[PDB]
Structure formats: C-alpha cells, structure tokens
Amino acid sequence: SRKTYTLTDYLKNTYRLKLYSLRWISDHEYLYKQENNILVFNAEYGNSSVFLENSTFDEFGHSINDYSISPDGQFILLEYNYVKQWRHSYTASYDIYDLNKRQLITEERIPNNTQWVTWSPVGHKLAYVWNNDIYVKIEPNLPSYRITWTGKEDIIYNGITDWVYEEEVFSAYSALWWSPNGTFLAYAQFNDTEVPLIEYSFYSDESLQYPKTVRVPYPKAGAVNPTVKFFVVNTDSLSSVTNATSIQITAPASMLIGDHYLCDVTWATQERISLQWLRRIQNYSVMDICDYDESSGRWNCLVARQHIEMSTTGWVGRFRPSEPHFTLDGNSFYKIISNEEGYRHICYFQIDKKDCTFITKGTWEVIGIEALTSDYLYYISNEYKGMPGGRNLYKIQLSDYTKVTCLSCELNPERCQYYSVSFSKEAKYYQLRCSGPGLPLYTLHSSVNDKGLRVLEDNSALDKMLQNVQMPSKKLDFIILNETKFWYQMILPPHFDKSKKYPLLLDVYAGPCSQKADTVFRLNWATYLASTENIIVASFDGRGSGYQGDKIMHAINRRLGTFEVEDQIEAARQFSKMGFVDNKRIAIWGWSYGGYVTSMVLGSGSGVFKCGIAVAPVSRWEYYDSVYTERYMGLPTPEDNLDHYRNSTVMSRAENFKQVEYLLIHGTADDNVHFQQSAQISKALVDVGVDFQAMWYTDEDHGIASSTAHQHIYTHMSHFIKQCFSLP
Ligand SMILES: N[C@@H](CC(=O)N1CCC[C@H]1CNC(=O)c1ccccc1)Cc1ccccc1F
Ligand SMILES: *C1O[C@H](CO)[C@@H](O)[C@H](O)[C@H]1NC(C)=O
Ligand SMILES: *[C@@H]1O[C@H](CO)[C@@H](O)[C@H](O)[C@H]1NC(C)=O
Ligand SMILES: *[C@@H]1O[C@H](CO)[C@@H](O)[C@H](O)[C@H]1NC(C)=O
Ligand SMILES: *[C@@H]1O[C@H](CO)[C@@H](O)[C@H](O)[C@H]1NC(C)=O
C-alpha cells in the first residue's frame, strides 16, 4: 500500500482518532463542540442549535483550557493558567461568565491558584478549594462562604486528596460530593502530619543557580499513613453572620480499631449517604448507610444497615470495593461482588437485610454497573464468546432476572467487540462507544425499545487515510498452560507471510488485574515497529491478570514478582516455538509494573530473551506506596511478609544480567516510582560487574509526557531495539 506507519507518525500524531465527547444536561439533551462552537443536541430527533459561538471569547485575554457550563445553563466556568501537579491534580485560575447578562463576572472572582472547583448538580451553586480549604458560593457573584479553616499545605487537606488517596484510592484530586438536590456537601479531610517525606531535586531551567528540592508526604510500605475524617454540610443553611457547622460522620466501630481508609462515597438520595471503609489490611471493608435527621440536623448510621465485604483468597474487589447503584427510593441497591465461584457478579442488596441475591453468574465477569431504571439494570460485561478482553452492553429484567438482552453484540460484530457507554439522566437514551478491533464508532440509541437512532462519529476520514498505509494486523487468541486458558495479542507486520522468521517484542505490564490482551484498536509505538520495522509485538495476560475470575487474579496475592513473571516467560517460550518467530531475536520492554516485571524476567536467566528495555520500573517493594503495595504484599515485617518483600527485588538478580543487554530509563522528577527504585537497580548492577545502558530524563515525571521528551525516548528505545534485532 506504499507508505508505512512511520515512527514520527506515532510521535507527531499524523493519524488522529476522532471521538465523540458529549455532555448530557437532562434526560434528552447533550453538549458537543463542532469545530469550536458549543452545540446542544436533541437526542430523540438529532436536531441541534448553537449554544455558544467559537468567537464569544475572542477578547477574553487568556488562553482558555477547559470550560464547564452549569446545570441551569445560566453560567459558564472558564479554566486558565492550568498548572499541572500529580496524575490528576492541578491549580488553575478561573473566571465565571454570565450568559444571560452577556458579560464576565468581577464581584469576588474565584481566587487564583485554586485546586478544585465544581458546580452543584442542580441550579448554580459553587464549591472549591484554595489552600486546602473548602469554600461554597451560593451565587456566582455574591461572597463565597468559608467551610473549613484547618487547611495547611502538605499537612491538612479539606475537600481535596493528599497524595496516596489521589493515586491509589480515588484516582482524583477531589474529595467533594454533592447531594443530588445540591442541598448537602459531603467531604473528607485527611491528616498527613506524621507521613514521611519523599525528597528529590528538580533542576528547573538553566537560569536557576541552585537546584530545587521537592518534598512530598508519601508513605512507603509499612510507614505511618494519613488519617481521614468525614463531614457533610448543609448548604441551604449557610449564612455570613455565623460560620458553618459541618456534621462529622464517624467511621464504624470495626474500623476505628486500627488504620483504615475511606474508599467509597456514593450518595443514595436527597437525604441518605453511602460510604465504605477498608481496614489497613485490605481483605475486609464496611459499608455504611446514613440518613439526615430532619429534626436534629444530624446524620445516623444504624448497624442494621452496615454491610461487610470480605476476602479469604486475597484483597477486596478489583482495585477496591465496587460502587453501589441505588434504586430511586434509596431502600435498596446493586453492586459487584465476587461470588462463591470467585467470579465477579451483580449481587442485589436490600438496605435493611442480611445477605444479598445474585442475579448474574457464569465463567466471566461483569465489568461495571452502568445504569438503573425501574425495569432494567444496564451493565457492561465480557460474556460474549468467552472473550475476556471484550466488552458489550447488556440489560437485565428487574422482574425476571432470566431475561437478559445483549445490546451491543450484534450491532457491528466484525468492527466492534469492545464498547463503553454513556447514559442520559434517567436512562432515556444512550451513546454506545466502540473502540475496536475496527476504527472507533460513536452511535446514539434510545432505551425505550433500544432503537438505533443516529451515527454520531464513524471515523470515516481516518479510515481512508489509513487505507493508504501498510497498517499491521492484530491477533487475539489463547494458549493453554496447565489446562487453563491465557489469552495474548500480537501486532503483525503488513503482508505477514507466516513462512518467514520475524523478530519478536514482548510488551508487558502484568500487574494485579491488568489486561494487555484485548480487542481495542490502538495506534502507538507497537504500531510502528510492526508496519515500518517488520517486528511482531506480542502481549500476554498470565496469572495476576484481570477479568477472568479470582483464582487467576489472586494467584499473585502476597507473591508479586512470582507467577506473573513466571508465565510471561513460558509464553515467550511458546512464542519462539512458533514458525514465524526468530528464536534468536526475542525482546521485552515494559513501563512501571511493566519495567519491574521486565527487569525481573530479564535477570531470570531463562535464555529466551536477548535484550529488553525497562522504563520507570519498581525494584524493591518496600520502596513503593503503602496503599497499593500493602493491598498485595501485606506488611514488610518478619511476622508478616518480609520474607517475599526480600525475595522479590530486581536488585538480587544482578548476576543474571550478564546474559542480556539491559536498557534502563527513569525521569529525575518521578514522584510516583522514585528514581530511587532505578538507582538501587544500577548500583547493584555496577556492584556485581554487569554492563548495561541507561538514560535519566531530567525533570520528567512518571509518564515522561513532555512532547520533546516523549519524542526523545521513543526515539531512543527505537535505536536500541533496531540494534538488538540486527535491524538495518
Ligand atoms: N499507583 C497505581 C495506581 C493504579 O494502578 N490504579 C489506581 C486505580 C486502580 C488502578 C488503575 N490503574 C492505573 O491507573 C494504571 C497506572 C499505570 C499503568 C497502568 C494502569 C499505578 C501504578 C501501579 C504499579 C506501579 C506503578 C504505578 F504507578
Ligand atoms: C469561624 O469559626 C471557626 C471555628 O472553626 C473559627 O476558627 C473562625 O476564626 C471563626 N470566625 C469568627 C470570628 O466567627
Ligand atoms: C429541536 O427541535 C425542536 C422543535 O423545534 C425545538 O423546539 C428545539 O428547541 C430544538 N432544539 C435544538 C437542540 O436544536
Ligand atoms: C489573579 O492573578 C492575576 C495575575 O496576577 C491578577 O491580575 C488578578 O487580579 C488575580 N485575581 C484574583 C481574584 O486574585
Ligand atoms: C492531625 O493529627 C495529629 C496527630 O497525628 C494532631 O496532633 C493534629 O492536631 C491533627 N490535625 C487535625 C486538625 O486533625
């Protein structure tokens, strides 16, 4: 087809994937921006009209980064000076603009360096956090009220997560939760006083004479943890004479016993909150149901409503206990639970009652609960064709659990085996969103008989661009190990001719619950080694991997660095026993858990691998954070699990590295996996005499995501691999 997918094509992004990011603002309408204007859409008719032009803000006087219109649609929130902190957090400066009156707001603007902002889910209220303090703002142009005063950088946090609860718990900077009404504001505060500090240099620009020190409250395995504290503030009751009386909802008795975390918050009604907690040993967690006492202004959580959730095989829930979905009336809910067979399914809960009732079952898992009406429960699963790296949207009949309809399976069977969805308020309508193995598809459906209204986006354009490239093909299959099935994928060179030996790259991640074999269509680096450098990119999901039941996802319990590494290798073993793989030219590269497994699989001394690259890898588990690690390893003490904290370090395999060509890489500014992890790696290698290649990336953090550094690293990983596989 003449040209190939070019390395600069991945880098400079010459083939762009169209999406369809819309925004419901009622049960039948959504926002979507065509070119640069904001159009609103009727979902049952497709008709649209312009809500705001592209040219409205041409004299704003600030680069606009992101907007946020309010529910009543009477005000838009504009984000500028966006400055990035960790994986999700940041400060930003904001402005509010009135679209009834046609002008910007000047009375009491949101303060600069604001950490989080959000609208109430109704009308136009405001809450936000500045210097670790929560402020509400009934009206956009009246004085905001001050909800907490404990705020204190790096120590006290109000309505925003400290660092572990950002990364490991909520995957979010925010610790704020509105009442569907808007009436109540629920929020957490964590105390990082006694949390130890991780320290490193940030070199900044050349002008900077002396390098800076970044210090971060970050608890490593075993260390003192942040505590937490939960409150709920009545917002239709504030006032500027008095200050605000948050009510504190105290954790359950079986948690107050030793360290624990808040792990879920899910409002249930205008007057009833649902929270979970999880002991610092994370095989045990408690759900609590709390209602507003109209007459006292208090909240109560009766033990009758308390619900336990245990694991004797490992930890609880995939990366944490599932979110509950409640019925309109709040007296009952649905939530994914590992069943008797260890497979994760939708169990049904009546608030007052013992047990729960399962309603799904089988050798396959439900992925998430997606929506709930009075007839049907909508959810995503991988049942179809025993295909665990696949996703379809399904419905259950509330009155007859037996009637289960697949909603996405047959829409586009050849293009589309991997969906996510987005429902409108009340679940009147929905967007199905398709990511492969063909190009993306965004289509609109109506939940009444599940009619097929409209095609939003179909990537038409991308399509015919790609026809003009020697794109690679993809292979989803399985191999049997004991007599268990483990799937894998391969990216295969154009005109794959299975009678030629093709050099082979093993791209791993392979941490608890991960899945690198699937049907998603990606354009990345793998796509370029393949179509341009005729190399096979193989990926594989072994023990410890996800979405195929707890025997497989819990095999690695307490034994990180064991079977997950083991399997990876036998898989390569099987891959080279194939006729199109050149057994003299097998490699492995991974990033994060990836680069640690890689490093492990590389000092294994198996003989299978010739070389690999390790980007930003863990190295010794005591060096990583408590929340994530301790979920899996327990505690690094002799009377617990120091035995295999010590058994599983990249470092202790220095002597097997002489059999391979190691290329290790890390960013100086990585707050996630600290340079340390790698530095200890190199010291060991130097200390037992092994030769190897290295690259620091100054100021780059965990993803090495700065355009030039991004470019620079793929450029470097690429020359290494070409030279490893005697490539021209
Ligand atoms: N801290 C975890 C967070 C995580 O995995 N989470 C948080 C919520 C559940 C799960 C979701 N997965 C990811 O965010 C993730 C991150 C990096 C690579 C792949 C997946 C990410 C991580 C894991 C191992 C080693 C380093 C590292 F940064
Ligand atoms: C408002 O209440 C808080 C009590 O937490 C206090 O710290 C703050 O200074 C009070 N301000 C006044 C003077 O009302
Ligand atoms: C869609 O069509 C109906 C019928 O005119 C109209 O009243 C409605 O306001 C239109 N809205 C949009 C989103 O264009
Ligand atoms: C935000 O900072 C800018 C630039 O320093 C300043 O001009 C503006 O007045 C500030 N706004 C507020 C509300 O502090
Ligand atoms: C944070 O906890 C420490 C003890 O670890 C305590 O002395 C301090 O007052 C706490 N801060 C608040 C306001 O909770």
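Residue numbering for chain A follows Swiss-Prot, covering 39-766 in order.
Determined by X-ray crystallography, 2.7 Å, according to the entry header.
Cβ coordinates are placed from backbone N, Cα and C, and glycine is handled just like the others.
Features as listed in Swiss-Prot:
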- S630: active site, charge relay system (ACT_SITE)
- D708: active site, charge relay system (ACT_SITE)
- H740: active site, charge relay system (ACT_SITE)
- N85 to A: Does not inhibit dipeptidyl peptidase activity, interaction with ADA and homodimer formation (MUTAGEN)
- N92 to A: Does not inhibit dipeptidyl peptidase activity, interaction with ADA and homodimer formation (MUTAGEN)
- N150 to A: Does not inhibit dipeptidyl peptidase activity, interaction with ADA and homodimer formation (MUTAGEN)
- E205 to K: Inhibits dipeptidyl peptidase activity (MUTAGEN)
- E206 to L: Inhibits dipeptidyl peptidase activity (MUTAGEN)
- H750 to E: Inhibits strongly homodimerization, dipeptidyl peptidase activity, interaction with CARD11 and T-cell costimulation activity (MUTAGEN)
- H750 to A: Inhibits weakly homodimerization and dipeptidyl peptidase activity (MUTAGEN)
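Here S630 (active site, charge relay system) is positioned 40 angstrom away from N92 (mutagenesis position), judged by their C-alpha atoms. In this structure, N150 are the recorded positions from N92, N150, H740, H750 whose C-beta falls under 6 Å of some atom of ligand 4. Under 6 Å, Cβ to nearest atom of ligand 1: this is the test, and of the recorded positions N85, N92, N150, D708, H750 it is passed by none.
The 6 Å Cβ screen around ligand 3 retains nothing from the mutagenesis positions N92, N150, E205, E206, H750. Of all the recorded positions given, namely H740, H750, the one with the smallest number of surrounding CB atoms inside 10 A is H750. Distance noted between the C-alpha atoms of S630 (active site, charge relay system) and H750 (mutagenesis position) is 18 Å. Between the CA atoms of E205 (mutagenesis position) and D708 (active site, charge relay system) there is a gap of 13 Å, rounded to the nearest whole number. Its Cβ taken as reference, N92 (mutagenesis position) is surrounded by 13 other Cβ atoms within 10 Å in the chains shown. The closest partner of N150 (mutagenesis position) among the mutagenesis positions, by CA position, is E206; the full candidate set was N85, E206, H750. Cβ-based neighbour count (10 Å, all protein chains) for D708 (active site, charge relay system) stands at 21. Of the recorded residues, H750 (mutagenesis position) and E206 (mutagenesis position) place their C-alpha atoms 29 Å from one another. Of the recorded residues, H740 (active site, charge relay system) and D708 (active site, charge relay system) place their C-alpha atoms 5 Å from one another. In this structure, the CA atom of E206 (mutagenesis position) is 16 Å away from the CA atom of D708 (active site, charge relay system).
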